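Below is one structure, written out as structure tokens; the observations come after it.
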Amino acid sequence: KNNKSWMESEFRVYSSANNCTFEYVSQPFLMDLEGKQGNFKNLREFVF
Amino acid sequence: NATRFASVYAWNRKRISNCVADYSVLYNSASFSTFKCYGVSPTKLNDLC
């Protein structure tokens, strides 16, 4: 309701975490989840 | 620089990953009481890892 930003709030994927061997934080990116209409306006291509 | 450690059987292990440690001030500065090395010189830990 206040300051949307569409940021992640709760993490429901995994309940607990332990024995962490690695952690990293990448560069800040911009994401807007607001609903849109029409053809797909963006393309994201990742190779891991 | 920690204020209080744990017991000798309770010893805590600090996990250091994706970091850079300066070993020159830990040894060449001679700010501690004593140190002893095994298999590697204290001055060789800068170029080795």
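The numbers used for chain B are those of Swiss-Prot, and the residues that appear cover 343-391, in sequence.
Cβ atoms are placed via backbone N, Cα and C, with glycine included.
In Swiss-Prot, the entry for mutagenesis B:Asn343 to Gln states: Reduced viral infectivity. The structure shown retains the original residue. One natural variant named in Swiss-Prot is B:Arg346 to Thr, and its note says In strain: Omicron/BQ.1.1, Omicron/XBB.1.5, Omicron/EG.5.1. Here Swiss-Prot notes a natural variant, B:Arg346 to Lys, with the remark: In strain: Mu/B.1.621. According to Swiss-Prot, the natural variant B:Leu368 to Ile carries the annotation: In strain: Omicron/XBB.1.5, Omicron/EG.5.1. As a natural variant entry, B:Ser371 to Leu appears in Swiss-Prot alongside the note: In strain: Omicron/BA.1. For the natural variant B:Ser371 to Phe, the note given by Swiss-Prot reads: In strain: Omicron/BA.2, Omicron/BA.2.12.1, Omicron/BA.2.75, Omicron/BA.4, Omicron/BA.5, Omicron/BQ.1.1, Omicron/XBB.1.5, Omicron/EG.5.1. One entry in Swiss-Prot concerns the natural variant B:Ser373 to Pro. Its note says: In strain: Omicron/BA.1, Omicron/BA.2, Omicron/BA.2.12.1, Omicron/BA.2.75, Omicron/BA.4, Omicron/BA.5, Omicron/BQ.1.1, Omicron/XBB.1.5, Omicron/EG.5.1. Quoted from Swiss-Prot, the note on natural variant B:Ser375 to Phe is: In strain: Omicron/BA.1, Omicron/BA.2, Omicron/BA.2.12.1, Omicron/BA.2.75, Omicron/BA.4, Omicron/BA.5, Omicron/BQ.1.1, Omicron/XBB.1.5, Omicron/EG.5.1. Listed in Swiss-Prot as a natural variant, B:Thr376 to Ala is described as follows: In strain: Omicron/BA.2, Omicron/BA.2.12.1, Omicron/BA.4, Omicron/BA.5, Omicron/BQ.1.1, Omicron/XBB.1.5, Omicron/EG.5.1.
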If you measure B:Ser373 (variant position) to B:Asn343 (mutagenesis position) at Cα, how many Å is it?
12
For B:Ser371 (variant position), just count the other CB atoms lying within 10 A of its CB, please.
8
Integer Å distance between the CA atoms belonging to B:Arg346 (variant position) and B:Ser375 (variant position):
18
What does DSSP say about B:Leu368 (variant position): helix, strand or coil?
helix
Among B:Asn343, B:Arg346, B:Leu368, these being the recorded positions, pick the one whose CA is nearest to that of B:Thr376 (variant position).
B:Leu368
